[PDB]
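Below: the structure, in structure tokens.
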Amino acid sequence: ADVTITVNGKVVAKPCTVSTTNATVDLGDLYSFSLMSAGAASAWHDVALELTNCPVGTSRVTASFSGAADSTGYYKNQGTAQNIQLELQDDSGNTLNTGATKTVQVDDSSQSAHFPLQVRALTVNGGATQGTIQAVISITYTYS
Amino acid sequence: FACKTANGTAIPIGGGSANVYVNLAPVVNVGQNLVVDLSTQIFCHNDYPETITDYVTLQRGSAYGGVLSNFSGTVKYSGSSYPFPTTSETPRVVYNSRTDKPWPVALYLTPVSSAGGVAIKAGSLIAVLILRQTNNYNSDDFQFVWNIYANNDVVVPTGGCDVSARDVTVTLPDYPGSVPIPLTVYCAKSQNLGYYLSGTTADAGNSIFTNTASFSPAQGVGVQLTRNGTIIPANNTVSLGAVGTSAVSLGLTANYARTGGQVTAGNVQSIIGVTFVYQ
Amino acid sequence: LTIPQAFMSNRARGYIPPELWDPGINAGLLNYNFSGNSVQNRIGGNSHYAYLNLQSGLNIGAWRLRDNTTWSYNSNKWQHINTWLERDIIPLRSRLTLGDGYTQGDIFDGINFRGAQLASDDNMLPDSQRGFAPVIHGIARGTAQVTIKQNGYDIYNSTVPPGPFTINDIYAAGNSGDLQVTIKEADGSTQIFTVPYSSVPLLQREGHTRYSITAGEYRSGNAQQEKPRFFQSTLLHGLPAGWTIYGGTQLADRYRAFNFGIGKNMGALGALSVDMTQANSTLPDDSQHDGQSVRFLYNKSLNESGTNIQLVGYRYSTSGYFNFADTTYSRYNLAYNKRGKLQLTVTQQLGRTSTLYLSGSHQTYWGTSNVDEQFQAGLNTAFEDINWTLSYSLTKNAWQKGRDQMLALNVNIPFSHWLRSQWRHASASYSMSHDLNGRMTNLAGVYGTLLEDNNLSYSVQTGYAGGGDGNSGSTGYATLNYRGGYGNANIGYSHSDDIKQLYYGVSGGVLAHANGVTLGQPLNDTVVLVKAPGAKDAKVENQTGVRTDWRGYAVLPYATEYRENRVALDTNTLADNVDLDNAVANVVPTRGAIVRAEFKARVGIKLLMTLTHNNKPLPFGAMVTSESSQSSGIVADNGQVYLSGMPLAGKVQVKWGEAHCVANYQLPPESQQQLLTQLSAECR
Amino acid sequence: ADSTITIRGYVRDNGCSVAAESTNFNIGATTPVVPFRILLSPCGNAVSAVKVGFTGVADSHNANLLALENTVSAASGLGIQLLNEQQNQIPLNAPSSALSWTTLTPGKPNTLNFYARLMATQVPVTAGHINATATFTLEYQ
Amino acid sequence: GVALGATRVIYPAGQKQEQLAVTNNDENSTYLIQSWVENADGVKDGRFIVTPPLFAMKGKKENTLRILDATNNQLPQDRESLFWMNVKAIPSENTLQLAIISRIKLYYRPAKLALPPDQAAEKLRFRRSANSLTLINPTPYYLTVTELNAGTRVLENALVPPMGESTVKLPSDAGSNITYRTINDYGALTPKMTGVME
């Protein structure tokens, strides 16, 4: 009343810390009789990316995926095995190909994010040739 | 008889009646606070001093107008203290010179509040005075009404204390952070002072002010005010001790605070009102 | 008898009958996840944080009850988060959830609530009945052969009886192109027709209906936002000629929204879905408004040039259109609602080893001239094994002034490139990030798996940041993660210019069942229990770090619901006296189910008797059973029978027709050391 | 960048899923031929050539005839002669040196069609039940 | 129909046992699997015991065979040894029935071998005579040469013994250069190579 104070400011989202930096998925030894028909795929393998120590002000985290994708759109195989591609999805049945982004909320009680994913190897053209499978997917996080 | 001022030089309309546009420098003083000092502005002279000598007086009924119309005080008429509003005719002042001598008239206001004030915008009337002028040449006596107008925006103090600024804006750093609020108060006499904040608080303790941001508010966070690391709840009096003519800093420091649950990025804005109370 | 297959009730490939789906076993479930850090600063001192997330659960037959809690300590009380009781309705192909949950943002916005929700499940459909794919209709003069070619490769080959035929088992592979269907008659006449197709996310296969019915109380997580009761129902129905008709409705005390729309698979022009939502909303200030929002989505598959328009979306909302969350505030930017949102997502293939990617979002509000902008363009190059990435990002928020830009260059080089050693499972990463405002950060890191089973994963990355704000510094992050048979653990150390912090954590899952308690890695939604008593450390192959307990039970954290999962034990890791009757089992679990994979591990000396009856070898196929133990076998050539888990000395019963023989043996006491032993016996 | 996912694995090669089909039923009398087939499907990509041979109990009259089982009611001098796709006698109990490599197309199912016919040599051949269990040997390259 | 998990089994010296897989994809068929390992001379000597030697498979089922050594280091330790692994599926009215035997190569590989397996196919040598081509292999590996081409005519496949030789019939209408391919330890085809005379 006698004197007025206008206090302005802003809350901005600061980066968290990444707990899983070099996650790996070992599909094991696959058999070519099960990956012969077109569209045949291996079994789903789960991979989880968790972040911790999210500062207050960061309520959502968006992970962007990137990798070498062949003409089929799935991540290319740098191993010897041919006619095979690496597929990555979330638990919501959404294909997170190269360039795809998924957004999750930050648990207020523990200040931690968690990306539930699942990876497999599938043949689209059919006839998966014998050989090694090796692929790398790089994920970058933007905090909002 | 010609009267003029350097800044406005208002044209008189309707005989001796005229307006004026003069700057205001209200300063808190012991007893009463001066509002307008017409001595530095109004300059009057006699066109023909050798033939006609004028006598100017202030008739009863002169008062304030608008928001000031409910306030009183005193008038320094040629160095004489006369109670205000004018309930009687003041002694006249002679004019028999061609020089633009200053008009010895000062206007005061009686303190009725603790430290509050009223804001007057430019171009708004403040006082309405009734003047009566006679002459030694003959019985030509004429009365007119002078209305005082403001050419600038200023807040005339109503209480016995003054503050550095009536409106203070402070920008906190990004969450989390703090900022000291620049605000000091002084008074004409050594007296105890107490101030309490105001506003729409959020928590049940009346200590966290709601984030009243217009565009993209940051939910779950509000603004607190502290002093010397002590939380100040709203509508709780804090005593400043003995405050004299020297300015005393309230020590207020704005800080962030958490109101609800998850904090979301965005803007934060809180408007707080501090009122001063005598002790 | 020749019948057209259009009404032959043909089954899709990968069709598992609903009677084979396993509800699981009754069990108790726990997931613990403890994390913490001990920060140290040059100015400020030491700080401690800890967070224990505890998720409890219980399966009783066909239900699944789950609960979440978190204990947080800072330098201090439990805090409930969620709880829900769920089951799946097989006859309706649906799933009902009671308690804390969320809706789906297919049509309206995502809404958290605490009520009931019955929604159709897409995981019950076979893998060839999920997504969008045209239903190929045709006619055949006689017994013909139908082959569908996509991108030059035969993806569907079948023999069709005379008469009209329909095919609906096509996999969702619209990104490959167009399906050229050719039907060859016995004489030789060929019928050719091409079906090109593209799908937006809201296109359903012909005859397929998706739905959700939710009734509850809007839970928001905000202390200034009310919790009003609401009912939301959404539906989508595929239709012939590549159509899809969908809609929905939200009803509440101060909100009524009705949405209706249609999508079409135009073919060579790509898929386009248009819908319109009319919302009448009563604002917190008791002011009624009405509005209409129109949303278009467009999707084009890969062309010959390689370009595919993954998404082009545009949503326009009038002045009076408000969301449900807007009217829930307790009696804000309600005068600055959104005018229009434009989304773009495009991908290009620039040769055999290069891929370009574009993404962008542009949100314009009512009243204000501020716009929310987001842009992200990437270029990926493969080379042989050196992966290069050049990314650019541009973000501008409406409530802040200035554009956050970034231009990053990443290089990934496996160490197998430099080598022909434990460094085969390792690689090097170099990042160079430019803020486009003066700042510049270099980063160099080495990461990979370490242990024999590749459980331990290390990652050490140093870096230097400088410029822009003058805060030049060197920062190092070292992370060590581990996945054991009793749970996961992780350590981390982040040394900045001033802040030095240490992160620690341990996570795991505990399963309580009729056979006791079993520890393992953090459980996912569906879990498989490997019951193999007598096998101490048998490696569950195709799983990382999973070993059986000292009793023989191991929990597999992950299993695919409503699909056949193969659970196998590695016989190279079994003890010298343990023989599995069958090392491989198959499980078909439902969502949330804990299914046992029971294995019969005979423990004892393995032996190979040569049985002789009447001075002649025992006949082929004769059954042999141990009396004291439970071992059994079938006589092979030369009268040799192999028995596992036999005692040191006992009796053998032989039966080959309408017992007939008794065999006694006495091995030396030092015969257990040998993996397999051979002996001879006799009969009556 | 911030995180990486390294997917490793191996795709192995396998044999051929072989499905066989049971066959229902003067000197040198030959009955009409009954056809049967051997279906190799699915066959791995690396499976290029295989060796196919037939094994069984040679007849007393001649070693090139598959003898019948020792049935209590079995015809005397009655054997089962196996003909290849080109209607030529398949050498019974042929060694690996005598056997030859037959090629298979990877991916597509492969079929090997043979015929079986009853051969009577001890005329007058008595009446008896006909039963035989032969062995189809498939050796991988 | 039964299917083995591999067309070759490499048995390193000193291992406790090796593992193979059998798969029956027929939902209605029923089989009796009998397995055994014979030496290079085709006589069952009991040097390797496949466990379980005889077991019944009902319908669609995937089972595991454990090949157990019995050599006790009585075999040569300087050259690879060859055995034949046989897996027979007895199926289970005037009906002729067929029992399918699947035959694969079991390569006993002694430990501490000098030449790496990858560089074994490059060390063969050839010599051409009147209607005969002799392949000599000085490596201590059993080398399976396939897709032999002496110019334009296609020659027969061969299995050249370690530190040994083999002979392939050569028609007169043959070219000067010879191109050959071998099959590595994983069952894959090695790249085409050019043979060298003498």
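Heads up, chain E uses Swiss-Prot numbers, so what you see runs 37-128, 136-241.
Just so you know, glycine gets a Cβ as well, placed from its N, Cα and C.
Under its natural variant entries, Swiss-Prot includes E:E54 to V with the note: In strain: Clinical isolate 149 and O2:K1:H+ / MT78. For E:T210 to A, Swiss-Prot lists a natural variant annotated as follows: In strain: Clinical isolate 149 and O2:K1:H+ / MT78.
Look at E:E54 (variant position): DSSP puts it in a strand. It is 33 Å from the Cα atom of E:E54 (variant position) to that of E:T210 (variant position). With 7 residues left out of the model between E:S128 and E:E136, the distance spanned by their C-alpha atoms equals 14 Å. For the variant positions given as E:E54, E:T210, the lowest number of other CB atoms within 10 Å of the residue's CB is seen at E:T210. Following the DSSP three-state reduction, the secondary structure of E:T210 (variant position) is strand.
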